[PDB]
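Single-structure report; data block below.
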Amino acid sequence: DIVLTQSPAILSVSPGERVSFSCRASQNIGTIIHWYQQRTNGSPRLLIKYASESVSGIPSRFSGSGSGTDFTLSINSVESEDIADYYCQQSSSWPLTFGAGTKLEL
Amino acid sequence: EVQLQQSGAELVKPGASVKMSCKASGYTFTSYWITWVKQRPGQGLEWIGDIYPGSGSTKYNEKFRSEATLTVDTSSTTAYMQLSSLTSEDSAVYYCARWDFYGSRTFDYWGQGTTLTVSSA
Amino acid sequence: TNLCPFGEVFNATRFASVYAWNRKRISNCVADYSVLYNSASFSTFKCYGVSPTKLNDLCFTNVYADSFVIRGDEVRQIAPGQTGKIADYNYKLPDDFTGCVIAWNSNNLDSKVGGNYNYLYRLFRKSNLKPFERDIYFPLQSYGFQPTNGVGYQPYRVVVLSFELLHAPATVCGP
Ligand SMILES: *[C@@H]1O[C@H](CO[C@@H]2O[C@@H](C)[C@@H](O)[C@@H](O)[C@@H]2O)[C@@H](O[C@@H]2O[C@H](CO)[C@@H](O[C@@H]3O[C@H](CO)[C@@H](O)[C@H](O)[C@@H]3O)[C@H](O)[C@H]2NC(C)=O)[C@H](O)[C@H]1NC(C)=O
């Protein structure tokens, strides 16, 4: 079982700042990683497919990078429209494991 | 269009099992796996288990090998998760999801969010 | 001293296609062979040059898992020295290697209604392959894995554990 550490749990940020996240797996995953966002009260939804390239349908402002073990996500700028938690997930082998999740706040 | 819709909300006393369902629609049911995820007020998502609609194979998270059992009616295209018993810690919000095993391997379609109030009173 | 990542190799969501079989390097782990051997899912655990029960007591210097999906009938080819289209042109095992081949029927997972075609094998090549190399009409044929195919046509997930027994520094040990 791969354990997916993601932090800082609260990423206090002022709007307009570039933000970054990072997922560190507990083993080599290859590149089968995804990220999901959860706005207030909301369900999670897929944003980045295979951890680097945006899924067909999400705005291009979301970009992924990294490979092998170190996966990272950056949003070019955060406005209150994007205020949400983001969770790391892996699908290479069973069991499937979700991250702890990080919080954006003012 | 493809979308999953949760059965609704259920309220029960402890020990009273719940059998709950997510209504599939809008795509070939056998083609894409169904996957169940779980969360609780105040913490992030956690995986429960998977089932393959076309052959009825299942997979489980080891922490819930016993409490949960997964089944599908591939004729009407609806999957079911049965929970045997409930604790007041089990008060949780449950999401049914689509898993695209043969393509992207993403949980790209989700339910509206099932709520389980386990309550002794 | 820490446990060994066998689960990831065995329980991988999707295996590699034989024509480009995968290879993982297993090291710095206390491999527990008992759990693999006692598991009944594996139809064939054939160990060459070693005793399957003896495995849990030895130590090894380098051990590699090669994993790939093939049809049920070709599994006989994976035995060393057997000549065939899958052996010669896709994956050929050195003469008298010291390893164990494990296989299991995966028709529960890999087979898809309407066929799954993600798995390829090489249809044409100019000359036979040398041991343990991979190559990358049109020369790749897709397998037509339909859920109701015959036993021979059903996909078998095969993991080949190849390990050297000579007493060089040994980083993979059993209990
Ligand atoms: C490949 O995966 C199987 C199944 O693993 C189990 O199911 C997955 C979907 C995930 O939930 C995994 O986290 C989970 O372990 C492995 O076989 C399984 O091995 C475990 C040992 O850890 C067995 O656990 C049981 O645990 C209870 C309580 O401790 C005991 O009573 C049992 O005796 C046993 O120890 C589990 O039963 C077993 N499952 C099957 C179907 O045999 C498998 O080991 C793994 N591959 C490799 C190479 O490890």
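Throughout, chain C uses Swiss-Prot numbering, with the displayed residues spanning 333-468, 489-527 in order.
Heads up, the Cβ atoms here are built off N, Cα and C, so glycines get one too.
Mutagenesis annotation in Swiss-Prot: C:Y453 to F, described as Decreased HLA binding to NF9 epitope. Increased binding affinity to human ACE2; the structure shown retains the original residue. Long-range Cβ proximity for C:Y453 (mutagenesis position), meaning a same-chain Cβ under 8 A and a gap of 6 or more residues, is found for C:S349, C:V350, C:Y351, C:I402, C:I418, C:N422, C:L492, C:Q493, C:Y495.
In this chain, no residue six or more apart from C:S371 (variant position) has a CB-CB distance below 8 Å. Record note (Swiss-Prot), natural variant C:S371 to F: In strain: Omicron/BA.2, Omicron/BA.2.12.1, Omicron/BA.2.75, Omicron/BA.4, Omicron/BA.5, Omicron/BQ.1.1, Omicron/XBB.1.5, Omicron/EG.5.1. The unchanged residue is displayed.
In three-state terms derived from DSSP, C:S375 (variant position) belongs to neither a helical nor a strand segment and is classed as coil. Swiss-Prot documents C:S375 to F as a naturally occurring variant and attaches the note In strain: Omicron/BA.1, Omicron/BA.2, Omicron/BA.2.12.1, Omicron/BA.2.75, Omicron/BA.4, Omicron/BA.5, Omicron/BQ.1.1, Omicron/XBB.1.5, Omicron/EG.5.1.
A natural variant is reported in Swiss-Prot for this position, C:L452 to R, and the note states: In strain: Delta/B.1.617.2, Epsilon/B.1.427/B.1.429, Kappa/B.1.617.1, Lambda/C.37, 19B/501Y, Omicron/BA.4, Omicron/BA.5, Omicron/BQ.1.1; Contributes to cellular immunity evasion and increases infectivity. Under the DSSP three-state reduction, C:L452 (variant position) is assigned to strand.
The note that Swiss-Prot attaches to the natural variant C:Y453 to F is: In strain: B.1.1.298.
Here Swiss-Prot describes C:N501 to T as a natural variant; the accompanying note says: In strain: 19B/501T. In the shown protein chains, 17 other C-beta atoms lie within 10 A of the C-beta of C:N501 (variant position).
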Distance in angstrom, CA of C:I468 to CA of C:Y489, with 20 unmodelled residues intervening:
15
Given C:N501 (variant position) and C:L452 (variant position), what distance in Å do their CA atoms have, once rounded to a whole number?
17
